[PDB]
Structure formats: structure tokens, C-alpha cells
Amino acid sequence: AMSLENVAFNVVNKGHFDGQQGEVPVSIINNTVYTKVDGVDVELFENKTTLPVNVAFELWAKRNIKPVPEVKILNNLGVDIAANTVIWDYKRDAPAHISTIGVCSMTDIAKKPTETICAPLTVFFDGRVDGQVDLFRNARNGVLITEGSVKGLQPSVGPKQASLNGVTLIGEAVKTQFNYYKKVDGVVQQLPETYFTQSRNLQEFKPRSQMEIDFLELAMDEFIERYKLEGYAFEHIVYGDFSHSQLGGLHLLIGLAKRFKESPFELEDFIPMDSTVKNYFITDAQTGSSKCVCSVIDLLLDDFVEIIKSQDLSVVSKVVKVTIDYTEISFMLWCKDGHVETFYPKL
Amino acid sequence: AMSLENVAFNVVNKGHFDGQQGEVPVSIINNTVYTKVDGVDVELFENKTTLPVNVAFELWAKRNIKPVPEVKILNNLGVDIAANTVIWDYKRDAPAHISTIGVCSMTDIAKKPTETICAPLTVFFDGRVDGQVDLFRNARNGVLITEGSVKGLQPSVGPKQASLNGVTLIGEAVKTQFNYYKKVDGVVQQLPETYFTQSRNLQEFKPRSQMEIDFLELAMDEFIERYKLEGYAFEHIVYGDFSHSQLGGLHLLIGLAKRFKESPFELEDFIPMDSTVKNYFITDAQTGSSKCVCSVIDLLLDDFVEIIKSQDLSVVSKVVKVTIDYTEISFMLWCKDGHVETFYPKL
Amino acid sequence: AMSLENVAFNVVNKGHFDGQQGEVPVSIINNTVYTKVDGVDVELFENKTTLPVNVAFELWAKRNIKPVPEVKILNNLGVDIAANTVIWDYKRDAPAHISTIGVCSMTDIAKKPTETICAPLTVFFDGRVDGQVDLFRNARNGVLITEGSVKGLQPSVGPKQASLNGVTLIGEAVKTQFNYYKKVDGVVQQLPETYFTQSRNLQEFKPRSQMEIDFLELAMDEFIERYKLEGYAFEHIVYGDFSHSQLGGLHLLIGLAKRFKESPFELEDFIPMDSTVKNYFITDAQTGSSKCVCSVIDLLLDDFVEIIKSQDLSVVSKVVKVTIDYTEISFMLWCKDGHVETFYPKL
Amino acid sequence: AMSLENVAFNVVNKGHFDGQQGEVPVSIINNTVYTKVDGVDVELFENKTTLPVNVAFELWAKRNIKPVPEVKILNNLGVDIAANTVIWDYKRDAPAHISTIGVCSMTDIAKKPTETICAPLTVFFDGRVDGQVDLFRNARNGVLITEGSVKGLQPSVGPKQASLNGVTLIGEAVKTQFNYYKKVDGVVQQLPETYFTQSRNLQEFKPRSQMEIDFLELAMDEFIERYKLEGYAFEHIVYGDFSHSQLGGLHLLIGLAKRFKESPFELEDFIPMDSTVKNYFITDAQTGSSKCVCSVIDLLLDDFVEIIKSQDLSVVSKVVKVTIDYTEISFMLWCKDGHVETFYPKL
Amino acid sequence: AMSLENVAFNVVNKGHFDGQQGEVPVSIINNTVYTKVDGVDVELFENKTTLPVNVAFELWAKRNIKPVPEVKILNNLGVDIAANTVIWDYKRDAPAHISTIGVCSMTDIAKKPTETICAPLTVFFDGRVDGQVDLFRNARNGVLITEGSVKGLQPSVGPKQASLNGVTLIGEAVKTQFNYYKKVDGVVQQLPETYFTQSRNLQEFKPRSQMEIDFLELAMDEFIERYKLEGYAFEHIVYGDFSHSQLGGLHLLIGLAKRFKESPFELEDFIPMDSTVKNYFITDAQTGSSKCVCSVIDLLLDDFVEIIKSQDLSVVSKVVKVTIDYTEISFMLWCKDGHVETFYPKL
């Protein structure tokens, strides 16, 4: 059975819900779950969601603690429901998919896991758990991650990193590299050859390739010179221009770190969630420059150079379709006179 | 085990917690417990207390549905805790005794029912349940009600009336009259001879003796002279005087009903609870007479006459103490020239 | 467009949302919508639902004010969604169907009005509005009510009464009699010859047939004798027995009125909603009799007699399926020695 | 000094704040003030306003309990602030004027009394309290009510009834008849000869003149014939027409009672407050007739006849200025062919 | 007297409640106390407790600002209530002991400071305040801290550090070293010779002895061999092993700092409170290693070596009771073949 006091017991001892037996007093006051440890109330959980507090507490305590794909990957892959587990979105601080089936009943609106309302539901399956590959096979539209490989199916190599307990990481002790399978209309797919966001951030930016180490360390103009990037105008699209109140270009996280190292400033995430492209409210604390909305995307700088290389320069103002995180991101690219005038993900 | 969804199950089927097994979805939103009946949320409970909503829901669903003594009887008898049941104060919409032991743990603050902090608590025992008489025997300070009689103990006859599911009543189908036992320091106290409030209501006042029928029907002065109450000032202490803005008298519910028959007015209960003497805020709609506070007692008119008779009138400004509902209520009785100037429950 | 201030404007002038233009200040504080009429906040709406307050306010202001089928009829007919209007459930004090499509986009979970997610949605169509018959024709599974009659479809006569603004009534000035059509899997249905609840209550019970007037007025035993009901034991199944704490029989609203007239008591609806059978918590204020759960059903007493007449008495303990309000209600009917021992809707 | 525990003390003993000394424990939980009477929390106050709960509790406990003018009178007279007391609006269940000066510093926004920000406020003065006449004299824009009469000022006779503790009444023991004075720009006014709403309701409608008693008792057509007002068409403007879904006319409370006496129906006040004209959502439970908005006004039927008598019939569709409750109410009157086609307060 | 506005005054000027005179406007909105500084509301306090907001505000403003023992010390010493002061638990953001006697009356469940209900309460006395030593003498069960020394009583040296305004510290300017006294059942105790937690953390770990500086600076293996720790397996019980997803050993804060210096990771305190042993949810951001629950204890590394030295190695799987912070903490210690297989505080 599922009870609030048992869930609170598990949380108090383990921090998540295993399924032990034992119960503890629980108090609920205004979107908050307290328990009386040693005669004093301590806050176990605080509902930041739009769900009822007991519902969200029971979803949170049941969250997945093994490494899992980042929620942006599942959004791009169209996942709607997770089978037999809960994916917690530590950005939103709430479950990734509002309904849950194969986990608990009153979270979902679908009648049955394969009912008519629940047919176009793209499920998610965790190969590391037994039987999930089978459930994939018998599924209508589903996405499967597997720790290793499965028979009779072409794999698809995903990102190096995964989210473990809300921190993204590349794991030695843990395999944060899964193989992906997709079956829409019961028919396996051919996942596109795609590009993976590195999922980094300014205050802890770490270069992951020699080009990145050169970018961070080398001076500006001699870096453009050194990697033969003179014709592609990285002084704006990457390096970031501050000569005006309206901050210009600067649509790569690498450039943001390369400037933030000089003088810190702030990023204002007005839509707290996860996506391949992230719109920030950017303000330069040194010069006073600020852009109302700035679309930042975080490729490998190696991969940024590769995609810019593979692109012809003939079209004056072209739109490119590049496959990032299994989704087609469209890049606006005005090329003037055979050089890169502007290049960023179109709003 | 103790489960919120089990409690809601019982409430949905039975309206109270029996102890069946089954669960129903539960949602908590802002001091309110809902459940999904046939796909729609219906509100099971709404917390009017100062307790956490799940705590109060569990206490409410565990309330006693057999006839029970009115809470004023238990307050006067000093009861502090009930054993193995919950008394619901439908006046306050909250349990009668905030702590609860012998039922559940985290409600009470005493460590153990026998522990030192819990020794000086007057417990309440329900004879109709088995074993409770024994528990009363082995109890330090306790009050016991029995439907019939117990061996080796002098009974004490209480009111004919009782609270069944929050409505007070006299029952032939159900025995609403109990025998009372009180033990202080394990020593069986002898209960005083006492008078009982009739717990009647203003809107639905019903005479319970011939004198009351005469009061309601007979004219005023013909009534005072008819029962020979001319020297006892019933025209003020009972009938109530409306000549002035400051309302006078009206300290018996009988007189309030006698006026309310002639014209409705409003009684405002600024302290919603249950007591032997109840202070009301009176506004007379016809005359406009109003008194900020007026103490009302609903003792039997027969027994009111009896107490007024048994009392000498020599003392000008005496204070009587009569035992009502097992507690000493003191009236102020100012007598002038062998008759009663004023007489009411002193504030 | 839809805005909170426009909706509040409409509510302030009309009481519901027509679609006028004009806006008024709005304040939201804790599940409550206020507006500043002449410099003072007046409460426009108070959210009793589990929906966000602005969502529920906009649903309520958009509710249907023409006469509509009672929500129990729509539940029985399986309706899941209403097209182009909102049905307010004044019992629950919340919308009858949580999602809305054909009305508003951010209340439903189905992607489109026509989608695989919304294939099994039994929609509701209001023939009194233009185009709704056509939408019914093109619909997958739908229920249509029509003011008069439609071509090519067998009608189905529904109840005499409808719900107008939350009060149920039979209308002279308004036609509260609709014809019903059901198309599951695209194919028209054959709505069963059914029995209709009269939707009455104790506070204002009014007889609707001569047998009912005899029941209310005539004495008990000579009424059983007069309509030749001696062999069917209406003293229990209808009249209601109070000889014990556990109240017996008494499963018809008419018997409830026939007793409540003698001495009033209370009914506790612990599941506030609408259904053909309603479980009450019943307590006899005179005798002190009380049943924890009592299933009450309100047929026409004429129709009760007819259904009991149609039943053979051979089966000792039979279960009868009778079609009430387009749904199969099953009575348990214990017949001993050719007479009606017990007969009530089985729990 | 003003403290929450002192205020709660006064409320617990008196029901309002006198200014005694003594304090009681107070708890605040979610717009509610509780106090611990004899070990149990009892709810003292529940905030229905948009003010902070302690602010509103301290305003409520300081409300005026002497008879006071109805809030609609003060609105019409333009009162913005009350000096040295609080007017509670029991309709809205909140103070009549949000700010208070001369009472409490942290409720108003004007810096000081008679300040430049405070100059254009019409204050209210209670003659029954000492010094208020003087404060009126020295005031810029003020309205004074006096129990009796004042020297050097023409009085103005107000309504017979006043609001005492939220119930309107004509008082014998209390003088609910005040004389009014208005001084705009420090210049005394000439209050118009006006007509007064009687402030009645359907549940307890009581005729106040012989014509009203005839209206209630007499049949319709012979009542029109009897008082000989056949040309003025009271079958619509007063009696109310019920032959259509859209209810017709029926803009006088007297007519509403004359129907509600026959068969009860429901009034839905969608703007809970006080005004000379009140817009109701009206529905006929018998016929099924219903009007979305109905402006009801409650004169003395004597005075209705008087205003209709003083009316010329030449203008086909005229707008009439009539002084009711010291404010100009406009009646629209389609009077075609010398007869009263339609006549009601224009929306 | 105690009032909300006076308390807010003190807080606004001083930050805590001294007892000055003066009052300031206060607003309460949803577990938050605001005051109007210069015409704008500023938030004074925000209720994180389970107490009523005014109750908690008055407790917080009355908190102790002199250095005080860590709440874990008082928990271990069994303290139930403080006398004449409030200990604030800055971990929980709530008072350390729910009930207060000598502070205010509506905080304690005990009827009196000295009563049968409050006999078994271990009170806390602050010797730095006058009369508290005397109150200790006359006390039933009490714990006293003294700044210096008292006559006729054996002292007991406590920890070097105290909590001043929620930050723990060893004080030069302030004496954070008290002498402890315990009188259970009126008889002075013999406080055990015990070990004291150092109360440090990863973000600001600072070594406090030469052995600790060697630990932080020296690499692993030469540190084990250098302090003769080869046979005691500090590579697991202290250094922490990351070869697997399930992190191993690592039950000393010093080892946590010694690793966190290399690569940072996170600690999730799922039970926010204070205790001698603290269960963390630990995840290695570099290797991906993570343990669901990890009991961390923070001795002086010198004292850890001392306890491991004093312990025999004969028992294969022993449990050691060592007195830390005046309480008996038991380590599980699996010794295999004369070496320390595992050693950590048993869960």
C-alpha cells in the first residue's frame, strides 16, 4: 500500500522511498510536510509544484536516483510518460511529466497504460530495470534507454553525461552513457545523427577540448588568427560585443565564460526549466550593456566549428537545420560578402 | 496501520472510520481534503481547527458516533483526555480535547498514558466499550460513564439528554442517560447532587413541564400571580425589560423564547463553544434594545423556581452557589425589602 | 480574447460572461476574486474547487444559464466533455467536467477536439444552439439534447425537470424537456426505456401524484390496506422503522418526508454531489435512532409500485436491474414466503 | 496603547473593544484569530476582507454598536472617512471605509487630518458623541448626524430606520432618527427633499402602510381597480410578468414579495453590498422564468404612487430625476399613448 | 505587557526584543510579519515553523543572543525547556524547545512552572544571568551552564565552541566555554568524561591540530604510513572510496574535506537539524559515486585516533560505546584478522 506516514518514514531514514515498512508522524501545513523527529517538527518537503502537497511529496519521494537522461533529451524525444518510475526536474523543482502511469493511479488522466486516450502516449523505458525491454517491445510508441546493448535493435549513442540526483555529470563509476531506441507506431526508428549540448554553466565552466582551452586562455584576436577563424567573425557571434547598451551576438556559453572570467555579471533565467536553447536576460555589470533576451546554446566548440565549416556561404540570409539533442534546431545565419555577418539560433 | 487514504476510504463509504481496508485517492489543498469520486474531486473534510489538516481529518473520522455526554459535562467534570475514542465538539468544529492518547500517539504530548506528566490528567472512560470499567478501576484520576450500573460503586445519575452526532436529544431508542463515577488520586469521589441544564435552543424551544407550558402560553401578569411569583421579580429576571436601550434581565432561555415568540430578535454568540452559562450579544429588533453581554442559563424552570424558593431573602446582596452540571455556579441575588431586586449568573 | 478584468466586468454587470467589452479592477487574495466597486472591494467569487482561482473564476463566469440536464443524467449517460459551454455542478460547487474543449484551451489535456487522445470522449451537445446537431452528426461518441425534435433520429424522452441556475424545476415558461440522442462508435443508440428520479428533498417535499398525496396524508396502516400493499411490507422498505438504534429500511425519499413531517431530524450528505442513489448519514432526533449509511432513492411512488408489481416473489434473495436515469440500478430484494422481507438499492 | 491580546480580551468578555485592561492568548492561522478559552482554541474572528488579518480584527473589534446610518446613506452623501469610530458593513462583512483617521494611524493614507491630501475627504461626525458638532464646525467637507438638534443649522430628517449591529430597524427604545448636516468647502448645504428606501426583504417583508396591506391581500386586477391606477400598468412594472423565460418588469420589492408569497423562488445577489438600487439575478422556480439582471428599488408604495402621480405623461420615453436617499436616481419611463408602457430605474 | 507592535518596534530598532517602549505598525499576511518603514512594507519575519505566526515572531524576537550551547548538546543532555529565555535553532529556523516557562504562558503545556505536570521536565539554566544558579538548586531535574564556577558543585568542561547568533565559534572576546551541571531527581550527577564534536563543514573546513594539517596536506599513503595507521585501514573508514557507484566508508568530516578539496561535490541534508551524527545524501560529482545514506561524525582527528587506539582488535564484529557530547554513540567495528575491516557509527 501507499501511505503518507510510510513515505515519510522512508524519507527520514533513506531520503527516498524504497518500500520499507515503518511509519512516522506527519504534519501538513501550507504546502509543506513536517515530521516530528525527536519531539520537534522538521520540514521534510516543500511543495513548489502545482500539485497537491501529498501528491507531490509522494511523487518526490519516489523519484529516480540512478543516473537518468536529462529532461531536455526526453522532451526532444517526445517522451510523455515514464513507466514504473518518476523523473524529477530539479530545474523546475517538480516532476518532469505531470501524469505518472505504471507508477500510481491518481496522477494520470489516461484510463489504462495502453487505453485509447493513452495510445499516442510516448512512454519512457529504463533498460537497467528488468522487463523494460519487453515492455518496450510490446509498446505502441516508446523510447528506451539501455545501459548496454539489446539484441535485434540498432542502438543510438546519446550524450556522455547524465543527470544523477539533479547534477549533470560524466561518470566513471556509473555509466552515464545509454543507448536509445524509439518506436513510433510500433515501428523502430532511425535516430538522427545528432549533436549534444554539453550542459555547462558560467560559474563552473570547464573546457572539454583543446580548442576550448585555447579559447579560454589565448587572447582574442590571435585566437581568431590561430584557428583560421578570421573569415567567420567570431568577435560577435561568440566573443560578445559590449560597445552598446544592447549587448550584441554572444550566443555560445563558451563566449559567456570567456567574458565572465574577465569581469563577472549576471544571467537572469526568466523561464526556469531545461532546453537545448536557453533564453537569458543578460546584463554587463562592467560596461552597463544588456540585452532583453539572449538565446544561449552550448555545443562543443569543436562541434560549433565543425557545423560552421560544413556550411556554405552563398546564401545571404539562410536558415540551417542542425540536429542537436535529437531535435532540429534552426540557426539563422546572415552571411554578407562571403563572411558570417550574424549567426545565432533564431528566436 | 494508519493511512490517510484508508481513512478517506472509510469516510467515503461509511462517513466515519470503522477500520475497513481499502484506499481512495486523496488531495489536500489548503485545509481541505478532497477525493475523486467517479473522476471528480469532492470535498471530504474542511479543517476549521488549529491542527494540521491531516491530523484533524484523522481525528474527525475517528469521532464517536454513539451518544456521548455533552462537552460541558466533561469540562465541568474536569475531563482532560478520552481513552480509545475522540469526542468532537460540533460547536467549535474541533475535537473536545486537543491531545489524544489511547487512540493515537502524535496527538498527545504526554510521553505515556501512565507516565509522570500524564499522571495528573483526568481521563474519560466509556463503559459501553469493554474493558473500560477495569481501566477506570486502575486509573489515578478518571471519570467513567456507564450505560447501566457497575458493582461496588455508587452511581450518579446525569442528564436525560446526550449528544448524538452533534445533536442533543433524549433517547428511548438509545440510552442517553449514564451513571457517572469520578476517582481522584484513585479515590472514588462522590459526585454532588446537582441540577442539569436542559440544553434547549432558542429557535426550537419546547416546554418540558407544565409550568413551562403555562409560561409560554399564559399572559405575563396572570402567570406571575398564578404561580405566586409576585415577590420573586420574574418580570425582569425572567421576562426581560425592553423599555430602555440597555436591555435588562433575560438570564433564562425560557424568557428569551417567550419574547422571541412575540417578535424575533438576534442572539450573537461571540464565543462559539458550549458552557453551562452562555454569554450572548442581544439585539431586540422591535424596540432596538440591546445589551453588550448577557449571561443566559437554561436550567429547568421548575428547578429555577425550586432554587429561588430554597434561598432565604434576608441578605440584601447575597451570592448563591448552586451545583449545576457538576460545577458550582454562583448567582448574584440582590433582594430589596423581602423581594428580589436583581438575580442573575454573576459575570 | 479572454481576460480576467473583462470577465469580472461581465460578472459585475450581468452576473455571467456574455462577451461584452469593458474592464474592471480585479484583486486575487487566497482563492477569492474581489473587485473595487465604488472604491471598496466586493467579493465576486470564491474558489471551492481544486482548480487555480483564475481558471475556476473564468469557468464559473462562463457557466450555462439556460436549463440543462441534471449532472446525474450526464454522468449516467457517460458524458465526459461539454462542447461550447460549461456545466456548473452547484452541489459540488465546481464545474461538472474538469476539462473543457470547444470552450477553452488550457483546461483540457486532449491535444485537439478531434485527436486519438480525445477519441473516447463522450461529448455533450446542446441542440438549442445552432450547429450542435451537425457537430453531433460528425461526432465519434456523443450525446445530444434537443429542445424539440430532429430529422432521421429516434428521440428519447428525458425527465420532466431540468436544472436552471442550480435549482431543479419543471418549466412552463421554459421547456425543461429535452430529447436525447447517443452515438457511441458513430452509431446511434437505442436509449433504454428508463425510470426518472424526481429530485426532491425533505425541506420542500411536494407530492406529484394522487398516491403520493394519500401517502403523505393518510394514516400508515390504513394506507397500506387502501392500496393493497399489505403483502409488500412498506412498513420497513418505505415507512422506516425506529424501534432500534440502527434505523431500518427507509430507502425512499417519500418515506423520509412522511416521517420528517412528524418530527424533524437531520441528513448528513457526507459525499456532496449528485447521483441517482444518495447515501445519507441519518439520525432520528426523536427516538435517537441512527444508521451509519442509508441509500436513498427517489422514484415516483407510482413508479415504485409499478416496479415492485412487475417482480415475481419466488426468488428468496434476488437482485433486480431496473433502468433509472439511463443507468442500471440494482435492488436487493429478499422475498421470504412470498412477501417482501427486505428491498433496497444494494450498497 | 493598542495591542492584539488586549483587543482579544475585550472581544472575549464584551464582544467589542471598550478599552478595558487585560490580555488573552491569541493565535493567528490563515485569516483567522483564535484564542485559548479554558485550554481550547476558539475562533474569535475570520477575515473576509482584503486587509491584513490583525488590521481587520482590530477594525472589527472597534466597530460602532450604537445605531448608525445605513452605509448606502453615507455612500450617497459622499462620506469618505469616519471620525473617531468604525462603521462595519455587514453586507460586505468588512469596514465601510477602508481608511480610518481619528481612529487609527496605520489605516489611512492621508498624512494628517485636514491635510492637503486629507482636505477633499468628506468626514462623518456622530453628534451623539461629545465634541463632534464642534469638529463638524471646524471641518472643510463634513456630514454630521445628530440625535436631536443643533443651533444655527437647519436640520434634515433622515430615514426612520438605522442599522444597529447590522440589522436595520425603527427603534422605540433607540432613536434611529438623526438630523443631517452637510458642509462642503466649509459651507453648509441645503439637503434635498428626498425619498427613503425602506430596506426590506422577501424573507420578512412586512407592509408599512394601508396601501401595502391592500397590495398584499387584494387580488391583482381588483387592486389596480380599487386604488384606481388602471392607466399606469402595474401588471408589469410592479406585479411582474412570468409568461416568458425572460422575466418582465418587476422592479419593486413589494411586487417581489407579492409573488414570493404565492410560490417561493431565489434571488442571487451577485454584488453583495448596499445601494439604493440593487441588481438581482432572478429566477422563477414555478414557471421557470428568469432575468439575468433586475434592478430592484424599495420605496414606500405610497411614495411610488406619489412619484408616478406627479409625473406628466407627454414624453414617450422620458428620464426622471427623483431624489432618493439624498442621491438622484433616474427612472426610465417609456410612457406611450398616455399609459405607462415600461418604467424602471435605467441600468 | 507583550504586544505585537512593541515587539516589532524592538526588532526594527535593535533586531531583537529588549523591552523598550514604542510601537510600530504591523501587518500579517500568510506566515509573514511586515512593518511600514517610511511608508513601505518591509518584511520583518517569515514563519518557517509549525507555530502561529505571531507566536513564532514573539519567540524569535525573544531569542538568546549571548553565546549558548549547541542545540545538540542540550538534546543530548536531555534538556526539555529553557528558563527565562528562548534558544533558536537556526538549522530548523524554529525554537529549540517547543514550550517555554519563564518566557510566556501560551507556549507550555504544563500548567505551572512547578507542578506534577512539569516535574519530569529537564529545565535549562543560564548561569550568566542572576538567580539562575539558585533556581538550579531548587530544581527537580535541571541542567546549568555557568560562565565560571560555582561553589559546592563539581563542574564539567564542555566544548570549546558555542553558538552565537547561529554561527558556531570559539571565542576570545566572548567566553564560549561553560561548566555544566546536571541534577536529575534533585541529585547532582557525574557528567561522563566525553568527546566533543568539532562542528565544522566542507565549505570552510579548517584543521585544528597538526595531525589534521598533515591529513589535509600530505598525500594519502605516506600519511597512513607516517602516523602508524597502516593496520587501521583509513583508506575506507576515513579516506573514502569511489571505485563503485555505492560510495564506501567515508564517515568522518575530515575525509570529506580531504576529498572535496580535490573535486567538489554535494551533500544533501534530508533531515535539517543538529545532531552528533548526521546522515547525509552523498554523491561524487567526479566519479559518479553516490551513497543513499552516509552517517558523518566530526571528532577531532586526534581524538578519533585515540579512540581507535584504546580499542582492542580481538572481537570480529564489535560495537563500541564512546561518550560523545554527553551521549553514548556506538560504532560498529568489524575487525578481521587483527585489522579494521569496517568502522562507522551504526545506523
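Each residue's number is its place along the chain shown, starting with 1.
For this deposited structure, the header notes the method as electron microscopy, 3.0 Å.
Quick reminder: no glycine exception, Cβ is built from N, Cα and C everywhere.
If you check Swiss-Prot, you get these features:
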| type | residues | note |
| --- | --- | --- |
| ACT_SITE | C:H236 | active site, proton donor |
| ACT_SITE | C:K291 | active site, for uridylate-specific endoribonuclease nsp15 activity |
| BINDING | C:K291, C:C292, C:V293, C:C294, C:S295, C:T342, C:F343, C:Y344, C:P345, C:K346 | uracil binding site |
| DOMAIN | C:206-345 | domain 'NendoU' |
| MUTAGEN | C:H236 to A (Swiss-Prot position 6686) | Complete loss of NSP15 endonuclease activity |
| MUTAGEN | C:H251 to A (Swiss-Prot position 6701) | Complete loss of NSP15 endonuclease activity |
| VARIANT | C:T114 to I (Swiss-Prot position 6564) | In strain: Omicron/BA.2, Omicron/BA.2.12.1, Omicron/BA.2.75, Omicron/BA.4, Omicron/BA.5, Omicron/BQ.1.1, Omicron/XBB.1.5, Omicron/EG.5.1 |
| VARIANT | C:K261 to R (Swiss-Prot position 6711) | In strain: Kappa/B.1.617.1 |
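Projection of Swiss-Prot feature records onto the structure.
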residue	record	contacts (Cβ under 8 Å, 6+ apart)
C:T114	variant position	C:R140
C:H236	mutagenesis position	C:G248, C:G249, C:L250, C:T342
C:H251	mutagenesis position	C:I237, C:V238, C:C294, C:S295, C:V296, C:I297, C:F343, C:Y344, C:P345
C:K261	variant position	C:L216
C:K291	active site, for uridylate-specific endoribonuclease nsp15 activity	C:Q246, C:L247, C:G248, C:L250, C:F281, C:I282
C:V293	uracil binding site	C:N279, C:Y280, C:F281, C:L347
In which DSSP state, out of helix, strand and coil, do we find C:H236 (mutagenesis position)? helix
For C:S295 (uracil binding site), the number of other Cβ atoms found within 10 Å of its own Cβ: 18
The record lists C:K291, C:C292, C:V293, C:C294, C:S295, C:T342, C:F343, C:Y344, C:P345, C:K346 as binding uracil. What's the largest Cα to Cα distance among them, in Å, rounded to a whole number? 18
Here the 10 Å Cβ neighbour count for C:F343 (uracil binding site) comes out at 25
Sort the residues of the domain 'NendoU' (C:206-345) into helix, strand and coil with DSSP and give the three counts. 39 helix, 46 strand, 55 coil
Applying a 10 Å Cβ distance cut-off over all chains shown, what neighbour count does C:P345 (uracil binding site) have? 19
Select from the recorded positions C:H251, C:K291, C:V293, C:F343: which have any Cβ-Cβ contact with chain B shorter than 8 Å? C:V293
Once the DSSP letters are reduced so that anything not helix or strand counts as coil, what is C:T114 (variant position)? coil
